[PDB]
Amino acid sequence: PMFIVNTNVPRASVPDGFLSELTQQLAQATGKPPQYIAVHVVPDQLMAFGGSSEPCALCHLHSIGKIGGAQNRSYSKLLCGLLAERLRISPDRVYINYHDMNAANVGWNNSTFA
Amino acid sequence: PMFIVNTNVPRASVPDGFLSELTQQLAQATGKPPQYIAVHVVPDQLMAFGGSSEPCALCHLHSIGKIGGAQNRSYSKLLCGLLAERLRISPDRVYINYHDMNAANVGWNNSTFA
Amino acid sequence: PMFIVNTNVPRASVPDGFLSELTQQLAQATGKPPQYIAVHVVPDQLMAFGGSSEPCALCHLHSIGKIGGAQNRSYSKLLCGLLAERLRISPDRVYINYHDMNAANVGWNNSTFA
Ligand SMILES: [Zn+2]
Ligand SMILES: [Zn+2]
Ligand SMILES: [Zn+2]
């Protein structure tokens, strides 16, 4: 699984340990080993949500499987929780795009996961 | 809808008001309420288009519906127009990836749109 | 075709000429003319892969066609090889998401490729 958060929150407002917390929480949520989880945070972005530049986040989660209606609801509660608690972003100013990837469409280690 | 533009144009060349212009015109073109429109501009990028580092842009528009052949042509005319007039990027140096998202695959406000 | 690499490797570690090498080799791998290839490198990112922040990369390749199991394996070998040799990133710390785009879903030059 791989998760990106793009936000207008400043870099200094991202806590030490946030990447490790996302890794652990996503490992637990997806059930995948942490060794397979990648995370990426991009602060200081020029962005707006509903025309407003109050704190917001635009995110992506790519995973080979572990994507679906109930799972994505659970991930959204989890991830919005973390962004609210750690980055002080309101849940209603977060979007997360979920992409279920075929194994043949994810490259890694000189080949794909197929 | 969520629109991202990645460009090698420098930050100082992005005019004041541009996020607001994008929000307004995307709301009108997609028919979606402005509250649901998110926009993100990423200047100063290390990029090439056709092997050239002349001004260019690589973009993404995700939307739950309102994506299809005729709509996408319309969006491209609108967005390339804006990038040309505001950022001085030639339309033939812009790519826009359009993604029609299932409601169940978009997280927002602790849940999804499904 | 368009290729993005997000990495924690610093900007100064990206060698001169790398965008040009990526353009050339992607043109050859996809079979598409270099004039149609776009490349984007994003260094200095706040990322982790498998819980750690040694050099890693999260990438995307979007292409109208030229995507499939054998092609993607060949792209992955090529791209991991380049990231290892030029950016000193281990291949087992690289993910590449491959997206086959419909022509009507790629905007360019005020219209789409349809
Ligand atoms: Zn997406
Ligand atoms: Zn895409
Ligand atoms: Zn993707």
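Numbering, chain C: per Swiss-Prot, residues 2-115 in sequence.
Using the three backbone atoms N, Cα and C, a Cβ is placed for every residue, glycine included.
Annotated active site, proton acceptor per Swiss-Prot: C:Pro2, in sequence order, evidence recorded as similarity to another entry. Summarising the annotation, Swiss-Prot assigns substrate binding site to C:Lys33, C:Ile65, C:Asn98. Among the mutagenesis entries in Swiss-Prot is C:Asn111 to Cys, noted as: Causes formation of interchain disulfide bonds with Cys-81 from another subunit.
Feature annotations (Swiss-Prot) mapped to structure.
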{"residue": "C:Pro2", "record": "active site, proton acceptor", "contacts (Cβ under 8 Å, 6+ apart)": "C:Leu27, C:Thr31, C:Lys33, C:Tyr37, C:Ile38, C:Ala39, C:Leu62, C:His63, C:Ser64, C:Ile65, C:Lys67"}
{"residue": "C:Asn98", "record": "substrate binding site", "contacts (Cβ under 8 Å, 6+ apart)": "C:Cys60, C:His61, C:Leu62"}
{"residue": "C:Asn111", "record": "mutagenesis position", "contacts (Cβ under 8 Å, 6+ apart)": "none"}
Residues from C:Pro2, C:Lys33, C:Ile65, C:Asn98, C:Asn111 facing chain B - recorded positions, CB under 8 A: C:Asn111
Recorded positions, contacting chain A; criterion Cβ under 8 Å; candidates C:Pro2, C:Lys33, C:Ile65, C:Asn98, C:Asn111: C:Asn98
Close-lying recorded positions around ligand 3 among C:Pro2, C:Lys33, C:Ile65, C:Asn98, C:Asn111, where CB distance stays under 6 Å: C:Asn98
Count of other CB atoms lying within 10 Å of the CB belonging to C:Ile65 (substrate binding site): 18
Neighbour tally for C:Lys33 (substrate binding site), based on other Cβ positions within 10 Å of its Cβ: 16
